[PDB]
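Chemist: Dumping the structure here so I can ask a few things about it.
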Amino acid sequence: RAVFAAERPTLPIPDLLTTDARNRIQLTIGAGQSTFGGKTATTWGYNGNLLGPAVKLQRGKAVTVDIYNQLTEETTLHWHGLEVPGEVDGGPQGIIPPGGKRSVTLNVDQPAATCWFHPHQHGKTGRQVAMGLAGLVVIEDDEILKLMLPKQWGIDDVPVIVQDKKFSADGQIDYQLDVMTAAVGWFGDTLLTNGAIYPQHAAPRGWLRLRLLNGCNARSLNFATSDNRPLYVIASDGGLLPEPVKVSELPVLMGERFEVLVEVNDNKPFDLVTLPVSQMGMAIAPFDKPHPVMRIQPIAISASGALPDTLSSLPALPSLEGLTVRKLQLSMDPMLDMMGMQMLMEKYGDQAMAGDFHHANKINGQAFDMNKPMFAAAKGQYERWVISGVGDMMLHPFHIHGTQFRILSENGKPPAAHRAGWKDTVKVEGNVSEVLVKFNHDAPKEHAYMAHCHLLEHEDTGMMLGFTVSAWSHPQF
Ligand SMILES: [Cu+2]
Ligand SMILES: [Cu+2]
């Protein structure tokens, strides 16, 4: 406790940004500065110094987003979790030059969900996210609004973007893509919640809705409350579960979102915390013990948001016979594993095991080739993708663009109930995962979809593939 200041900063709330009268939204990508622990640091942000707004979209309504790159280097803008055509997907092919402008029209056609957006610059995604770039996407539809969930933005409906950073002694963000981070990821000893260190949020009595995003480059998290009151999971990456799922702890992989309701009953403050995980590098101090994320400070007013018995209906799993099967093998060059582990041991000592690297991470023996999509999927068809991490012991949250899928097997076991709805990420760690995926939109070679590990340093050093989606593919044509 003595390590944190007695008074907590107020939890910053990203602005909720909707369409203007011309059905447009403006996003600037820029460099500014932020203060962490009383030290100012250069940071990057969308419409601001750090992080970004929550872009709010209505299902079935078109928006054009005008994107202005005001950095001195190239970037891209990817809408993580959005079912949109490859042309507006903002993967590594969607380059926006410094001083450049690109406009994309999003025709939102998926269930209400909390998605997010971030850079996807080839080989530099880890650095650009670490510098500060990430924003949220709130998709709404008539269905979710009829539920009368907690819905006062920044009061009882609260975005919670949780990220670690490593800072140097001069206060600046200390990012590196090197042999150690290419192996185990970039991680640090300071946890940010909407950009603030251990902030406090003033919560009315009643249900409090938290839209949780693990926005770390490489660190997996496991949310719980300080007094072990339950979290009611109401939504995953791609939207509402069929019914709330009660959990006492909530593991969240890099890039995943969950929305939870937690009870604010009496006046006693309590914390959202993250519990120690079993992931290389990640249980090193200060994360060897439960670590505070946010203080919830009850206030006098009440709020009347509901915890509904029923939230939504999801389609039953279809027959799996006859469906196209795609096999993806994740791998790391053994030299990278050896050297990266050596560096981790040098940097942290014995506690690290207490419980050309630029193309050394691979899928099906291939480090990402932006000019060679690995295959073509058929639009509108359910496919079974089988992703294996047998062979190494690293954690790979495997993410597929252009879709919200259904997990069939997560790392060799059936998915937990709260992970059996709409997901865009599945854990792969020394075992095999299978997902049921359908692509509703096209993506040509020039604007292909990505499928990749979302441990950003793995992605940046090769663990990504491109794929196209069209109505059909036949070699004669
Ligand atoms: Cu994505
Ligand atoms: Cu990985």
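Please read every residue number as a count from 1 along the shown chain.
Going by what the header records, the deposited coordinates were determined by X-ray crystallography, 1.4 Å.
Even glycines carry a Cβ here, placed using N, Cα and C.
Pasting the feature list from Swiss-Prot:
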type	residues	note
BINDING	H78, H399	Cu cation 1 binding site
BINDING	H80, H118, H454	Cu cation 2 binding site
DOMAIN	32-142	domain 'Plastocyanin-like 1'
DOMAIN	204-269	domain 'Plastocyanin-like 2'
MUTAGEN	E83 to F (Swiss-Prot position 106)	Increases oxidase activity with ABTS as substrate
MUTAGEN	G281 to K (Swiss-Prot position 304)	Retains 20% of cuprous oxidase activity. Increases oxidase activity with ABTS as substrate. Shows dramatic conformational changes in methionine-rich helix and the relative regulatory loop
MUTAGEN	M332 to L (Swiss-Prot position 355)	Almost loss of oxidase activity with 2,6-DMP as substrate. Loss of the copper tolerance phenotype
MUTAGEN	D337 to A (Swiss-Prot position 360)	Strong decrease in oxidase activity with 2,6-DMP as substrate. Loss of the copper tolerance phenotype
MUTAGEN	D392 to A (Swiss-Prot position 439)	Decrease in oxidase activity with 2,6-DMP as substrate
MUTAGEN	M394 to L (Swiss-Prot position 441)	Strong decrease in oxidase activity with 2,6-DMP as substrate. Affects copper incorporation into the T1 copper site
MUTAGEN	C453 to S (Swiss-Prot position 500)	Loss of cuprous oxidase activity
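Looking at the shown structure, can you explain where the listed features end up?
Modeler: Take the CB of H78 (Cu cation 1 binding site) and look out to 10 A: across all protein chains shown you find 22 other CB atoms.
All protein chains included, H454 (Cu cation 2 binding site) registers 24 other Cβ atoms within 10 Å of its own Cβ.
The Cβ of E83 (mutagenesis position) has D109, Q110, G402, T403, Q404, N440, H441 as same-chain neighbours under 8 Å, each 6 or more residues away in sequence.
DSSP gives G281 (mutagenesis position) a coil state; it is part of no helix or strand.
DSSP assigns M332 (mutagenesis position) to a strand.
The Cβ of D337 (mutagenesis position) has 18 other Cβ atoms within 10 Å, all protein chains considered.
On its own chain, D392 (mutagenesis position) has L330, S331, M332, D337, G430 as residues at least 6 apart in sequence with a Cβ closer than 8 Å to its own Cβ.
Non-local neighbourhood of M394 (mutagenesis position): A183, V184, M280, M332, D337, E429, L455, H458, each in the same chain, at least six residues away, with C-beta under 8 Å from its C-beta. A coil conformation is recorded for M394 (mutagenesis position) in the three-state DSSP classification, outside any helix or strand.
Just so you know, the Cβ of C453 (mutagenesis position) picks up 30 other Cβ atoms within 10 Å once every protein chain is counted. Following the DSSP three-state reduction, the secondary structure of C453 (mutagenesis position) is strand.
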Chemist: Let's check the environment of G281 (mutagenesis position): how many other CB atoms sit within 10 Å of its CB?
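Modeler: That number is 21.
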Chemist: Since 24 residues are absent from the deposited coordinates between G355 and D356, report the CA-CA separation in Å as an integer.
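Modeler: Result for this gap is 30 Å, Cα to Cα.
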Chemist: Taking DSSP three-state, what's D337 (mutagenesis position) in: helix, strand or coil?
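Modeler: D337 (mutagenesis position) sits in a helix per DSSP.
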Chemist: Report, in whole Å, the straight Cα-to-Cα distance of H118 (Cu cation 2 binding site) from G281 (mutagenesis position).
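Modeler: So the alpha carbons of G281 (mutagenesis position) and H118 (Cu cation 2 binding site) sit roughly 24 Å from each other.
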Chemist: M332 (mutagenesis position) has how many other Cβ neighbours within 10 Å of its own Cβ?
Modeler: 24
